[PDB]
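Visitor: Could you have a look at this structure, given as structure tokens, before my questions?
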Amino acid sequence: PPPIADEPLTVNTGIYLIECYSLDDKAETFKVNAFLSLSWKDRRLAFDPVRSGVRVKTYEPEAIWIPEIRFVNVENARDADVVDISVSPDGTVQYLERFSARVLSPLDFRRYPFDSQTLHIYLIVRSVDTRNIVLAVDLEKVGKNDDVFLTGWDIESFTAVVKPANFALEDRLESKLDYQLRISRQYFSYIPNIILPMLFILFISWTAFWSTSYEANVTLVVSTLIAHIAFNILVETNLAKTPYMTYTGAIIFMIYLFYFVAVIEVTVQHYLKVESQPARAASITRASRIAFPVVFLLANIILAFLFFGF
Amino acid sequence: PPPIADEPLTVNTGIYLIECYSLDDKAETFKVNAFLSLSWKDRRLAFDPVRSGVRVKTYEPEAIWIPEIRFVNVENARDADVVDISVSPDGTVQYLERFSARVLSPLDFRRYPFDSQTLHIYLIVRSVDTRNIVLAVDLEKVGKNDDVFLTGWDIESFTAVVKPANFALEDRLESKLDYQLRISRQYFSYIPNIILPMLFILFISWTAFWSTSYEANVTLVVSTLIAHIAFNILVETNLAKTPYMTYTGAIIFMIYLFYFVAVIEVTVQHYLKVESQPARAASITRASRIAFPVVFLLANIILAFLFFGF
Amino acid sequence: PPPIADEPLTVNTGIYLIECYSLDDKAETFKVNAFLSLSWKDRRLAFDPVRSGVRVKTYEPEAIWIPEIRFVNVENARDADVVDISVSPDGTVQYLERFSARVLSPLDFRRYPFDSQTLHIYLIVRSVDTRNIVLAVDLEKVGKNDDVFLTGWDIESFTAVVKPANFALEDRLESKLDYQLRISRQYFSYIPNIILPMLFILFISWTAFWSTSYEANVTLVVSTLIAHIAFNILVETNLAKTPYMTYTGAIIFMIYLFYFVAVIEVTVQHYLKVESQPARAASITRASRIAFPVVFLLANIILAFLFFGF
Amino acid sequence: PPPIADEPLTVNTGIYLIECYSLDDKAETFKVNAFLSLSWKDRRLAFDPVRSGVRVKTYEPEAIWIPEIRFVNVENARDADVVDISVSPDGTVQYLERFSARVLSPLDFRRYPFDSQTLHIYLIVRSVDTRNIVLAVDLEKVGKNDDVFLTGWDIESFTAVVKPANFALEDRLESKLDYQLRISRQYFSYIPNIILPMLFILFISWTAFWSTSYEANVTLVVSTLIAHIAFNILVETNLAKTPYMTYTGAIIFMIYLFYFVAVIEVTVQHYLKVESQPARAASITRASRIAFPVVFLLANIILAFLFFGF
Amino acid sequence: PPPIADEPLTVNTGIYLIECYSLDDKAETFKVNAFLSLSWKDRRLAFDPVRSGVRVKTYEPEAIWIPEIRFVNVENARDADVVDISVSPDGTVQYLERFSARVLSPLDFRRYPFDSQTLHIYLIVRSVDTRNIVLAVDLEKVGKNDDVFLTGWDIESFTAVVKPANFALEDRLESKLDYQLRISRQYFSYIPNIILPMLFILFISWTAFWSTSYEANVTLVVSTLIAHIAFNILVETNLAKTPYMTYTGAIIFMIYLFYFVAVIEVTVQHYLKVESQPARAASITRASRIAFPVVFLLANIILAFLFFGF
């Protein structure tokens, strides 16, 4: 029994985030526990203030006609509990539920260690014999609480795109809204556990540029290559199979080349010295001591600029 | 109370994919959130346009007789919410739910890094005292949305096999349809994380073909063999126990042989040189420098052609 | 309201497997999605063909008395949806649900890489004031579909033990049936990923029988021992803590001994040669080159026969 | 509507284990699927055999007043299905459900490889205006079935503490029972996968007591230390963070010391021999060959006795 | 139908913890199973002791008006079962449910191995046409049981902040309470499995300060660096991505520097000795034997004080 009306019915939405948690980088999903605030005019049950009852009349969801508001980018059916329905004397309904769903929003990993994200929450409503249009009442839109806790993320701002996008879908039009949660990753943990350890073993790796023993250099450069494969796997594990190149995935692949040409050096250093050309051997080795660090710091500047500076 | 009819009743199906996600390569399952569109003629409740009501009459699932449409290759009971039922004046019912199930479709891993898949969604319906036949209404079949996001996969096309397959099952006939989602894997992530790293350590592995120290060569060839076992496990983990040979599983097993005959070489190089036959030692070693790379690039051409080119 | 009868009521069961999946070797459980077919005579609602209605009368589960059929070796309550109830004119009820439960069937890992299993599905029914006995109707027992897909397993045959086992349990008798799914493991994946890699590193391990350098031999035999611990863990992970000895668990423990006596050799080879007895040193070492491979191939024949040939 | 009585009402409990599974050592929880048998006298509905009906009258849970029996040490709400309610003519009710919950019982890991456990199942009932007391009817208490399968555990005995413990809790008294499942761990799997492999690498570790090469000894003692860290982690993973010392955790920490003083030896052996005191070097080394094995076998006897023998 | 009142209604809360478990350090969540005790005066149903019935009248949740008490920092909807409702003659309602939810409370990992935590449980209630205020009845607040078992944690005290915090939220005021569970981590497990093993491999690492062989020192210092990366990962795994520095994360990063300057030493020791300056070589090496242990024990005192002593 939809409210008889002369033109499209406006449903007034508003989300109040109470809890955020479990941002799954692999799955590209997060979990929200918030308030949903719906309000529409249904003159069909305007009541008479003085003639009976009180200021506002409370109802159960069964009596009133309620607009079916579905979340779009959500895995299962939104898990909600009705908190209060309050009809105003003019026939204005005040709906308020508390829902908990896990939302499916894509993430951009192009700068995975240092990146910002804009999570999306989408609300749609379908029509029957009257048209429905959703819109945000900003006073119920202040989704954030001063206690929102998203582990490993900094919460910038929860806002809503005021203008809905109205599709036509299966000989009926629907109205979609875009609630946007903007977050930036807390990169600090990565430095003392990934970045700095990865560099250290790379620096050790070419300590063999001040050595002449092949056995001790192959032990050196190779054992550090193993340690880098460990970090490479440790990072590739908590990250989805992106079709592009991540920032750490670039530098982690760059490092792979510095272990190859280092292995190439100590090998070339060896055949050369064993072939009675040590004048060339100790000449190459000495250059490496400058070339490898410089090209590295150079390529990183090239790489870093190619991602962040552009 | 099934609709009394003169011949088999046609139910007109149509799926509209809203979300795709969680393609589990190990489990061989994906998760879909879509629209189901059913439509059948039930003249038993044709209504009179002018005489009463309006153009279209809305019902609750309890009143009308609804065809029981079950998904075949699905784990648990399909999780659906009814969106709208709309009976046309001639007695045509327009059913529309929004379901979310996880579907069980086999995958072909013969070319695991670079492969295409055709996922299946099957709909069946059973008969009672009249026969039922399903068929697709292509206007409700445009399953795709311009936002379908399947991580690590490119979505080619969602179509439906228009001709149903009608089995006889337990003294009653059923009608089955085949909705087909065609996808191709986003292989790019595999190159800088598996393929290229795997090759590098293999090339380093036979840098010992330019060396004479057994100790430094056994350190070399063996330490790289360990690193390959790591990658071998890393790949065997995100992949089911296929009864055939995967493409990477072939090349990853081929690599295992190149580490064996390399270990064989440095060993043969050593007994030989220690046995006062260095004329043969440095002769073998020099050939290896050409044989191993050539046979590898050859075997890969042989292997690659044996999988993709045929 | 159980059907008044003169003697024990026979309920006629029948399972039709639609999907099989998720055989958890660690948990010793699998997941089935099948049809349950129950049929019993309840003369208490025999209806009159000509006098009224039609050939067969359809009911809702609430009206009719339905026998409570419970699955025995199942974790939670079987998750079923009723498909159709059809009472025959003589008072014969045709019940048909579609259930999905995860079943708990023990597995025998004595030949873990190459083994066959017989999964069990048990149905019980309890009595009230009349006795109930279950029995299989073979035309509804053809559980298999030509699409049953059990990853990493070959499905041999789904049959049912026709004779029920009738216990007495808590001053009431119950009737139990045994549906049996016979499967054999798809061993092919194990060879290029476990068996063959494990052997290779073992053969490399005693390439040190053609060498005299202690440093290069301890690097050899020990580094391969590490790689074997990796495979040992990799296999012990996807396998339950059986109280017996598995086939691979035997050969994987046998391999552990060949790494010990090899380490013993190179060590004995060394003290000996360092003690100015190289006549004995190079004598032992040369025998190893034959003893180790022969004893291995011998012990495997002994072991293999002890498991499969007996 | 509780049964009006003159004194505390006795509810007669009884559990019949049908399935046991999923004993999580990390979580300290197991999962049970059993029968619950309740029986109490409610004279308020004692009925007339001859005057009407039959021997026993069957009811639905809604009609009768049922005692609210809650499980104590259980995570979520016990998941039960009612099997039969049968009121005896005197007003004696025979209740029988089939439940499936996961129970939270602490475990004692003091002898983790070889240990016995007593799992607990607790039933409580709260009072209203009459007092309730639970008690076991041993004829319904034979919880075990000849098919109970607890992977990696031997089931000794399922019994019940007949005398309930009656607390006062929030101005109302409750009655608690103690059902006890006694189990002993199947230790066999641990020997060929943890214990024996751990010892082997320790014995190899001090094969360097028959060697003079520092490079080959540091390769020896250290590479085996790495393998022990692997086993140390492999065991610490499937085990909770106990506040006491486990048996394997003791011997695994003892082994850590034997790798330290071994590294200390080869180091002391070296400075000494390099310092032109080989008379002392080869004297220490020779003693190690006896000291380390003896102290080990001694400390193990000391340790083993300190845990099991006391 | 809220109770008509002259001023804000006081609801009297009280939590009785029955089970605590599953404190997820990664997720920063724990799981509680407790009693909720609500009590408010609803004179609108005061009954007449003498005139009818008995001392206390028992109701079903449907009849009475019940205050909607929601948990704040909880993932999904609190899972509760009503135990008893008992209205007093003056119109005082005694509500008691048993709930089980998983709570989301932030943890402070600044001293991760040795740390104390204060878990939070928050209760809110919203107003309608009368105001509601929650407050604790300490006789129902004794949340603890003498059986509360939180694995790997010591439970200090469960208390409640008696003064509620009353926000205004969306043109309606809410009343929030703070129940506080104070716990301290059981650090003992960490010493024999992380701390002591980590130190041992570090001490072994600079046993190369009593050695002159580069090959044996690079084997030494590097192989132990690998073992430390293992522990570093083993610890970083069971710990969230904090934006600050943990205590073990500091010392584990400090250790990384001691492996770098040690690798720097043996390298400098080598170029020097190879450059015919052994007078400086054996001079540096001898100082290291004192510098490294002292600076370590010093830096730890500095670090430890910087975290705990301040």
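Here chain E follows Swiss-Prot for its numbers: 50-359, in order, are the residues you see.
Recorded method is X-ray crystallography, 3.3 Å.
Cβ atoms are placed via backbone N, Cα and C, with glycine included.
So Swiss-Prot lists the following for this protein:
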{"type": "MUTAGEN", "residues": "E:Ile244 to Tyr", "note": "Marked gain of function, with a ten-fold shift of the proton dose-response curve towards lower concentrations"}
{"type": "MUTAGEN", "residues": "E:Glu264 to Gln or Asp", "note": "Decreases binding affinity of TBA"}
{"type": "MUTAGEN", "residues": "E:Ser272 to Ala", "note": "Increases the binding affinity of TBA"}
{"type": "MUTAGEN", "residues": "E:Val284 to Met", "note": "Displays an increased sensitivity to propofol but not to desflurane"}
{"type": "MUTAGEN", "residues": "E:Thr297 to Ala", "note": "Marked gain of function, with a ten-fold shift of the proton dose-response curve towards lower concentrations. Also shows slower apparent rate constants for activation and deactivation. Displays an increased sensitivity to propofol but a decreased sensitivity to desflurane"}
Visitor: Could you check which of the mutagenesis positions E:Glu264, E:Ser272, E:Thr297 is the closest Cα neighbour of E:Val284 (mutagenesis position)?
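Guide: Among E:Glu264, E:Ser272, E:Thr297, E:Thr297.
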Visitor: Mind pulling out which mutagenesis positions among E:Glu264, E:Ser272, E:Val284 sit under 8 Å from chain A, Cβ to Cβ?
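Guide: Near chain A: E:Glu264, E:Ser272.
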Visitor: Have a look at the mutagenesis positions (E:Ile244, E:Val284) and report the one with the fewest Cβ neighbours inside 10 Å.
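Guide: Comparing Cβ neighbour counts within 10 Å for the mutagenesis positions E:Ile244, E:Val284 gives E:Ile244.
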Visitor: Tell me the Cα distance separating E:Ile244 (mutagenesis position) from E:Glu264 (mutagenesis position), rounded to the nearest angstrom.
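Guide: That separation, Cα to Cα, works out to 28 Å.
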Visitor: List which of the mutagenesis positions E:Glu264, E:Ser272, E:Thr297 have a Cβ under 8 Å from any Cβ of chain D, in sequence order, or say none.
Guide: E:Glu264, E:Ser272
Visitor: Same chain only, sequence gap of 6 or more: which residues have a CB within under 8 Å of the CB of E:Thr297 (mutagenesis position)?
Guide: E:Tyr161, E:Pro162, E:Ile243, E:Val284
Visitor: What whole-number Å value do you get for the CA-CA distance of E:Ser272 (mutagenesis position) and E:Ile244 (mutagenesis position)?
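Guide: Spelling it out, the Cα of E:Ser272 (mutagenesis position) and the Cα of E:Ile244 (mutagenesis position) are 18 Å apart.
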Visitor: What is the number of other Cβ atoms found within 10 Å of the Cβ of E:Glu264 (mutagenesis position)?
Guide: 23
Visitor: Over all shown protein chains, what is the count of other CB atoms within 10 A of the CB belonging to E:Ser272 (mutagenesis position)?
Guide: 20
Visitor: On the three-state reduction of DSSP, what should I expect for E:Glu264 (mutagenesis position)?
Guide: helix
